[PDB]
Amino acid sequence: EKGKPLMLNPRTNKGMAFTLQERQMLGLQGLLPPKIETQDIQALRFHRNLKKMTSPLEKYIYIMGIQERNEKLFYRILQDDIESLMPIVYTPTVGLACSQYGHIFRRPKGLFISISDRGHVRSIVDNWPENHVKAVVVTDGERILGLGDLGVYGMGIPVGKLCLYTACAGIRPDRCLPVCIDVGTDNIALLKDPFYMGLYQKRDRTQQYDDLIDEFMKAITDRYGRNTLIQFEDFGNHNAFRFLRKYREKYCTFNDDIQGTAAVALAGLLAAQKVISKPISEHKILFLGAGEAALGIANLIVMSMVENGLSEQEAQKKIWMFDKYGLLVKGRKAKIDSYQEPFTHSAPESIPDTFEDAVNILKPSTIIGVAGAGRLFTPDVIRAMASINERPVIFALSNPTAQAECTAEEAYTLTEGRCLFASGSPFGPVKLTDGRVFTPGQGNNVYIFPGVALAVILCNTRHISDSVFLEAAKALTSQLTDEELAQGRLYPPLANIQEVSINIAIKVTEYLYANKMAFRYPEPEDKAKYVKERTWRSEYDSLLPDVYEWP
Amino acid sequence: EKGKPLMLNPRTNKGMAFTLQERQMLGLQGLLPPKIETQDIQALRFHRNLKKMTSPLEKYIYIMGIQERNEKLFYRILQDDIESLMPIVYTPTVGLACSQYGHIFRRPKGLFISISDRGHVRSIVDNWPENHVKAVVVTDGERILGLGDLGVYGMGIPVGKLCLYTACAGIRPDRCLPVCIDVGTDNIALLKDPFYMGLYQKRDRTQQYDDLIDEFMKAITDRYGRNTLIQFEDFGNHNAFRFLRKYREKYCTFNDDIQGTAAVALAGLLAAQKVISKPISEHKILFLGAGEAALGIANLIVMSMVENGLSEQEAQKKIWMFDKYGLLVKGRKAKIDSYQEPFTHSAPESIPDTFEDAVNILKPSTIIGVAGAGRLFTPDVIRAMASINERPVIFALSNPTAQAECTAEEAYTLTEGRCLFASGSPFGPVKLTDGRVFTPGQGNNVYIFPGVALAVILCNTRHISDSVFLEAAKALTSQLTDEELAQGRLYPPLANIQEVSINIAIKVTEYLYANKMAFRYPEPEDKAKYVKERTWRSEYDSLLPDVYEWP
Amino acid sequence: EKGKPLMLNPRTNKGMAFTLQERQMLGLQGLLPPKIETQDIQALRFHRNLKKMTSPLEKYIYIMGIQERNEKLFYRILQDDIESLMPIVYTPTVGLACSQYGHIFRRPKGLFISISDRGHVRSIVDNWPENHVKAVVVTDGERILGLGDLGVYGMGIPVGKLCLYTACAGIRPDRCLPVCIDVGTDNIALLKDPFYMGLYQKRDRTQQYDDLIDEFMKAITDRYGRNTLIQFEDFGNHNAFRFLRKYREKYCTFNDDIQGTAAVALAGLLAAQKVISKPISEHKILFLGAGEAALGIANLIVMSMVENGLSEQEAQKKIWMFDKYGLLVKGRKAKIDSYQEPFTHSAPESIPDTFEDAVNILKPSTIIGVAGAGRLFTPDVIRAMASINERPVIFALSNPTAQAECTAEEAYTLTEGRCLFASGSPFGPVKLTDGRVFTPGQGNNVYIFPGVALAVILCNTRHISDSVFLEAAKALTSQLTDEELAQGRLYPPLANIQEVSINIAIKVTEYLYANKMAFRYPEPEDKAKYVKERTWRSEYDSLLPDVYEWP
Ligand SMILES: NC(=O)c1ccc[n+]([C@@H]2O[C@H](COP(=O)([O-])OP(=O)(O)OC[C@H]3O[C@@H](n4cnc5c(N)ncnc54)[C@H](O)[C@@H]3O)[C@@H](O)[C@H]2O)c1
Ligand SMILES: NC(=O)c1ccc[n+]([C@@H]2O[C@H](COP(=O)([O-])OP(=O)(O)OC[C@H]3O[C@@H](n4cnc5c(N)ncnc54)[C@H](O)[C@@H]3O)[C@@H](O)[C@H]2O)c1
Ligand SMILES: NC(=O)c1ccc[n+]([C@@H]2O[C@H](COP(=O)([O-])OP(=O)(O)OC[C@H]3O[C@@H](n4cnc5c(N)ncnc54)[C@H](O)[C@@H]3O)[C@@H](O)[C@H]2O)c1
Ligand SMILES: NC(=O)c1ccc[n+]([C@@H]2O[C@H](COP(=O)([O-])OP(=O)(O)OC[C@H]3O[C@@H](n4cnc5c(N)ncnc54)[C@H](O)[C@@H]3O)[C@@H](O)[C@H]2O)c1
Ligand SMILES: NC(=O)c1ccc[n+]([C@@H]2O[C@H](COP(=O)([O-])OP(=O)(O)OC[C@H]3O[C@@H](n4cnc5c(N)ncnc54)[C@H](O)[C@@H]3O)[C@@H](O)[C@H]2O)c1
Ligand SMILES: NC(=O)c1ccc[n+]([C@@H]2O[C@H](COP(=O)([O-])OP(=O)(O)OC[C@H]3O[C@@H](n4cnc5c(N)ncnc54)[C@H](O)[C@@H]3O)[C@@H](O)[C@H]2O)c1
Ligand SMILES: O=C(O)c1cc(Cc2ccc(O)c(C(=O)O)c2)ccc1O
Ligand SMILES: O=C(O)c1cc(Cc2ccc(O)c(C(=O)O)c2)ccc1O
Ligand SMILES: O=C(O)c1cc(Cc2ccc(O)c(C(=O)O)c2)ccc1O
């Protein structure tokens, strides 16, 4: 590359970080303003401009423009101030941007695969320029978090997600590929407007869609190898669950909604058992719902109990999921699926028909809001649990705040501060009237998915087992220091997520080599140095050709 | 070109206007959303988005983003709604954008030539990709209209100007080259901030700057030929005037501030003499100032009088410029330069020291606000002139409105509507209490410079004489219809400027061939068809390779 | 790629195999003659042209021109008729071409690394376009086979060699890299002429040369990985031997002169023991020389004896190398190096000072001409051995024919046809007066090095052990059929070398996985299908973009 295409390419574009000698040798002289700036000046300038803006959507437009222009400076900006720019880059600002502005990308991002393109997906994959990609994020747009069906406009969900992949873990930006598979949109408003950008049919739910998914995965693994990591982001619950079950064995697929959330919740529980004297195996758990997400969380919990030596049956006896119809129990009138069969225990005497009565009779030590039907955790049940348990553990995993089962402020104020609270939604620190301000921990998947993805990429793992996420949860819990536990935090601070992700990767990497699930050989003697070398560094590299004189 | 670089190039980028067969043959399949859109849908979408925005600066950012992304659609948007988007694209929104946001261009535009690059300007010119350029706009940034010195941030002034070159005249976008020559900035604020993007020295006024201008013009004419049209935009008054005088003979240079404004004012005067019974040669003129701009206007006026057969001396006797010190008169104590010597007439008896008394004694038929010292046209002098003349002609050429000598509303209301008013600043229609709403004509250079530039480009003219602008003014006046003259308008509507510009070009082209100043041979038999063929059309052209089967 | 660069690139160039639709879609229409030809017509045409030529050097020029023009057709031509074109492409015609015509390549081939470029070898390696290379052949030019020192003109030796890598094994042409390291030339004639193309200094033998080799290997392994296969071709005996010893452990290096020749000779010996009733371990061996080449051959022989269960000491007792001074024996006046110490046996009673007397007393069953001092195998010693042994085994590994120790015709005629003869030099079939025409087997490294290289490339082997070549020799011997052994052939025919090489690779691959020396995981269940899939196929692949119509 030379001349103008050097700046036009975001991978190699330096803005004004092009030194004078670089400008003169590479033919960039005269096409740039006379000033020469280090990357620090560039980042400071864009941080000032970002501080000027006041709305998260405007910040999103600005930061994505920076990404389309210069990627290395964009990632330095993102890594430099990551706690404040993470909501802008991934969630929930991406949903709002996709809904209101639709498609904003002034540059080709990822691939658009349609059901009209069935039978020829391999050519579409061949059209993608990058020869080696390691991570692929696939979206259907059917279930955008909090916005329902956006159709083809959900392509911002993978791209933003991939930014985190590079901002936290260190995966190279050119090894990532965001893919949007659109089979139509289900909402009327998108079907009606003339400026919708995609198929105008209603969403296709026939065998054609399943065959399209099969063909796409086969084509991507044919071009990029069997060990390419493919992640299904924001599919429908039915589609995502079924596709994870179908492709988990064949391909290197892990789903963040099902598996990452279980890892984050289990990490919170391990932090709680580090704070509370009693262990996890001693105390029983009550779930708000019983679905494959809830079954995944309970499976991680029972695995964590088993690894400590306690028997699988005794560990399963602890969890008592509660369905929509009622408490999950043997002989119940309501149907019981095979997956939720293991947590089907003996009948309680009352057989309560309400959740509050269920807490009253069962007297659980931990409560988990996995059902997400809405604002289910009433103050009455919270007070009942606080009476039952000395230090109750309350989890409200659903987001946003309105959809959450409980509010951190109410949960902390209603009790005397004894409860341990962790929620998916972000909440500000809560200060009681007497004092003792409490900061509710926030558990989001950004803790887990980047580090696990980096470890799987580096280890050339072909099958992502369910125990990998247990190891990741243990690593995430071990990240916490003693003083953080004393403060009452259950998760490491998001201000220094990058190192956390790196550490997580290390642990997973060691596990992947201990259990013969990693196919990158020779096995490194030290995993930490190997992963720290493999990571991407967002620092400009000189393009000056080496000039010397022969003797 | 094939694949991704086809979209990355704004010249060849089509957005979703890429037909399905084009996407499949050229390898764009899968990189675009599934929808295929004609250019009309694209323009409608962007017009709706533009209507959503409410501030002219936001509109400027949006439209320039469109230009950086897809140029043909940008020019269709600009030509489609040109009256409302012309203030956004060129003036005064470009000044505000350059002042507040500095440099916003996410793509290389034009060239940046600095005084530190002296001695090597030819290499900088060689760095520019386009092999053939016909028009060059050079800015120094010293005098941005209404904003003083912006230093290197004035580069938005050429680029926006060049948009008009393509939006009105039809000059090809790739034949244009915006050049910013920065020799430092004079204002302290730009020198002080760390994020200024250019030289941190104070503006250089020595022989080095003149030699840099000489070298730049020599280098540009060496690479692109002697007939390359070079225009000095927004230099300092001293620098622009001196450089026009120096390079007018050697190179194909015309300055819009000096020569285009004279053409527009003379066109307004010709429209006035079409409205008013009396001819131009019969009535005398009084100027608010006497400078090379005022001398250029008066020179155009005397040329127009001469071409009608009236002697040069008699024509010169009519104009009576008024200096800052006082009325320009022979034997005056104040200095008289050689250029303003011809309009130095016999002493009036009063020798008035104030402008109002000057109007009272001289009793001019026409008044022209070329001095622009500020709000000089008092209501008293306006009433005095309206008493003197049955239908006074009042010109307030200075802009913005605050800097204008008079307000169109006040000028029309104060008189009974008899006056003919034309101003550089845009004014809304003025409706009197009794009735008879009057729309003051607005005279801006966008009438003249695009068509003249197109004619000069097509005719391969090496020297732009001063009579070319007289011919252009006559053409612009002839554009007006009888009903428009009856309404009181002095200029053609800006809604249909494009055709106006085309017509202007035709006339100039004919003149350039009648006076042996055009070097494009063979001379076309009909100039209209020649120019209408040569113009650029902002319509997508199919990239499909021709596929046929041999017999 | 599109248009003219598609033909200019030999990798993607098809000549007239471009179908009409390919020409029309890819923009090649009109740049090619109207005819459309399959690859068969192209190969037939070039075979006819090749038959017209009469001198091997002219054939070499023609075939290398074809390679520079279209590589896939060149490799189809080479594979189609490989027995006759192998002498043209690699040996000995490459030496003659390099000597007489110097550098003939009209296209950049490989890299030229000079000692003046020391300290900056990494930049030179970075200049090479191909991102992934698997095989590297490095030449110094000091010892070209039969032509001494050619300096920088020896670059034809790697390139031609790499052709075999693709013609026999199936290694992709773009994964190969020929490198010529020139530290000067030692011969006066090249130093004297003005048109020599390289350094005009005498060959550098100081520490600078060793440091240059170290730096080059480090730079190549840094860019292309630790498992890149690097082969030292035609270095000096001292330099090649020392560099193999030094870099065998660190890098994936195998030397054909030392290790491949041992494998070929051992394969001949195994074919002999399949023809002769007695086993290898039963009969003793006498060598003409004792050097690291002879020690390598004897090491392969003792390994082959050991793998059959016979003890290492007993196996070593069999080989009796004969030095230049005299028979290698304990207590000898002449110096004995550490490497040749194991084959230092008890003193014979005569202690013969001549080779004929050595054969007379020792009465060896096998004789091997590894010394290559010249025409050493006198008819007297041949008759003596034929009297000693019922079916003597005579090996003349040195080439060319004049340098050979014996002539196949003389060896076969002098005995009654009982002897088994294998020589490096090619010899025509020898027909005795009574009858029974005998075809002497020819043992050249082209049997071994391509298949071993392919197996090492596919298995990602980091260290090439000495037992790999023993396994390769066993595979090569097992290639022979029973009827071929009955005919008296010791090596498979060269007409079908490709499949032979493939089979060799398979065996080596299995060995590399059986001994945990292969780092490509997951380990394939069947090695044969894996290697047969991985090989390069010299068949044109359609460049037509997939064109379909959406429903
Ligand atoms: N200027 C460049 O862009 C540049 C320079 C050097 C190397 N590379 C890349 O290094 C690769 C060589 O692989 P290796 O020797 O490191 O294998 P490795 O053994 O070190 O790693 C094993 C796997 O992990 C992948 N991987 C390693 N680091 C990664 C990262 N930061 N992000 C995402 N994936 C990562 C690798 O692609 C590889 O497949 C080349 O394919 C090449 O693409 C690129
Ligand atoms: N990306 C994330 O942050 C993430 C991840 C996992 C789960 N979740 C949460 O899980 C929920 C959806 O996941 P899912 O797999 O469980 O859905 P699902 O369709 O598989 O099943 C929902 C379960 O909730 C139970 N339930 C529903 N309403 C109930 C009610 N009013 N009272 C008692 N039980 C009720 C149902 O019995 C059912 O078993 C959402 O709230 C979602 O916020 C979020
Ligand atoms: N796909 C394309 O981009 C394309 C196709 C055809 C021709 N062209 C251009 O046409 C030019 C051939 O010149 P010609 O035969 O028309 O000479 P001409 O006699 O018709 O015109 C005389 C001069 O006017 C210039 N000119 C003509 N039209 C112009 C326009 N719309 N905008 C700006 N300048 C214009 C020309 O460059 C020429 O120098 C080529 O240099 C080539 O750059 C471009
Ligand atoms: N781009 C445009 O629209 C354009 C073009 C031409 C001229 N102008 C107007 O011309 C003016 C500057 O051009 P210029 O070449 O004449 O400047 P200049 O420096 O060459 O001379 C200014 C003239 O104005 C006279 N003058 C100044 N103040 C006066 C006062 N209070 N009373 C009477 N006379 C006074 C002076 O005698 C002097 O001759 C600006 O108002 C500018 O708006 C604008
Ligand atoms: N159109 C093309 O040029 C094209 C198409 C597909 C794949 N490829 C190549 O396939 C490679 C993917 O490697 P893989 O999935 O086959 O790994 P693999 O597990 O099948 O093989 C292991 C190693 O052997 C190498 N190798 C395989 N076949 C080879 C051959 N015929 N010649 C020389 N070396 C060979 C590979 O580079 C790899 O490093 C890509 O790097 C890419 O360069 C090229
Ligand atoms: N590329 C090939 O085909 C290939 C491969 C290996 C060996 N060779 C042959 O080996 C020879 C060189 O290899 P090297 O490593 O053995 O050289 P070397 O320098 O390492 O040693 C040569 C050996 O030959 C012995 N010798 C020399 N002259 C002798 C004589 N007149 N009588 C008895 N013994 C004598 C010497 O004692 C010495 O040990 C060449 O003939 C060469 O053709 C060829
Ligand atoms: O490399 C650099 O630092 C660099 C920075 C800028 C400033 C800029 C960029 C994007 C924007 O959206 C806005 C804005 O709109 O304020 C401003 C321009 C050119 C550059 O080369
Ligand atoms: O070609 C097209 O029509 C096309 C249009 C869009 C929409 C768009 C572009 C720029 C914007 O700034 C905004 C916004 O910010 O609202 C939106 C995106 C991709 C396309 O390919
Ligand atoms: O692709 C093809 O078949 C093809 C073949 C030829 C013939 C040819 C090539 C090389 C030569 O050296 C000689 C000669 O010298 O006789 C002749 C020319 C153009 C082609 O496109």
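So for chain A, numbering is Swiss-Prot's, and the shown residues are 23-573, in order.
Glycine too: its Cβ is placed from the backbone N, Cα and C atoms.
The fumarate binding site annotation in Swiss-Prot covers A:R67, A:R91, and the record cites experimental evidence as its basis. All protein chains shown were included, and the count of other CB atoms within 10 Å of the CB of A:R67 (mutagenesis position) stands at 19.
The NAD(+) binding site annotation in Swiss-Prot covers A:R165, A:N259, A:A312, A:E314, A:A315. Look at A:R165 (NAD(+) binding site): DSSP puts it in coil. Around A:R165 (NAD(+) binding site), the C-beta neighbours below 8 angstroms that are at least 6 residues distant in the chain are A:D171, A:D256, A:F257, A:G258, A:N259, A:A262.
Annotation for A:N421 ((S)-malate binding site): spatial neighbours A:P114, A:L167, A:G168, A:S445, A:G446, A:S447, criterion Cβ-Cβ under 8 Å with sequence separation of six or more. What Swiss-Prot records for A:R165, A:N421, A:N466 is (S)-malate binding site, and it gives experimental evidence as the kind of evidence.
According to Swiss-Prot, the divalent metal cation binding site annotation covers A:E255, A:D256, A:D279, on the basis of experimental evidence. Over all protein chains present, the Cβ of A:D279 (divalent metal cation binding site) has 21 other Cβ atoms lying within 10 Å.
The mutagenesis experiment A:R67 to S is recorded by Swiss-Prot, whose note states: Abolishes activation by fumarate. Secondary structure at A:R67 (mutagenesis position), taken from DSSP and collapsed to helix, strand or coil, is helix.
The Cβ of A:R91 (mutagenesis position) lies under 8 Å from the Cβ of A:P32, A:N35, A:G37, each of which sits 6+ residues away along the same chain. Swiss-Prot lists A:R91 to T among its mutagenesis entries, and the accompanying note reads: Abolishes activation by fumarate.
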Select from A:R67, A:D279, A:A315 the recorded positions whose C-beta atom falls under 8 Å of at least one C-beta in chain B, and return them in sequence order or as 'none'.
A:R67
Starting from the Cα of A:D279 (divalent metal cation binding site), work out which of the recorded positions (A:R67, A:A312, A:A315) are within 10 Å.
A:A315
Indicate the candidate from A:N259, A:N466 with the smallest number of other Cβ atoms within 10 Å of its Cβ, considering only these binding-site residues.
A:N259
So how far apart do the (S)-malate binders A:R165, A:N421, A:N466 get, largest Cα to Cα in Å?
18
Considering the binding-site residues A:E255, A:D256, A:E314, which residue's Cβ sits among the greatest number of other Cβ atoms within 10 Å?
A:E255
Under 8 Å between C-beta atoms and at least six apart in sequence, can you list the same-chain neighbours of A:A312 (NAD(+) binding site), or say none if there are none?
A:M343, A:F344, A:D345, A:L350, A:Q362, A:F365
C-alpha of A:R67 (mutagenesis position) to C-alpha of A:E314 (NAD(+) binding site): distance in Å?
47
Neighbour count, 10 Å Cβ-Cβ cut-off, for A:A315 (NAD(+) binding site): what number do you get?
24
Spatial separation of A:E255 (divalent metal cation binding site) from A:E314 (NAD(+) binding site) - C-alpha basis, Å:
16
Please state whether DSSP places A:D256 (divalent metal cation binding site) in a helix, a strand or coil.
coil
Chain-mates of A:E255, A:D256, A:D279 with C-beta within 8 Å of site centroid, divalent metal cation:
A:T161, A:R165, A:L167, A:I179, A:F254, A:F257, A:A262, A:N277, A:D278
For the C-alpha pair, I'd like the distance in angstrom between A:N466 ((S)-malate binding site) and A:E255 (divalent metal cation binding site), rounded off.
15
To the nearest whole angstrom, what is the C-alpha distance linking A:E255 (divalent metal cation binding site) and A:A315 (NAD(+) binding site)?
14
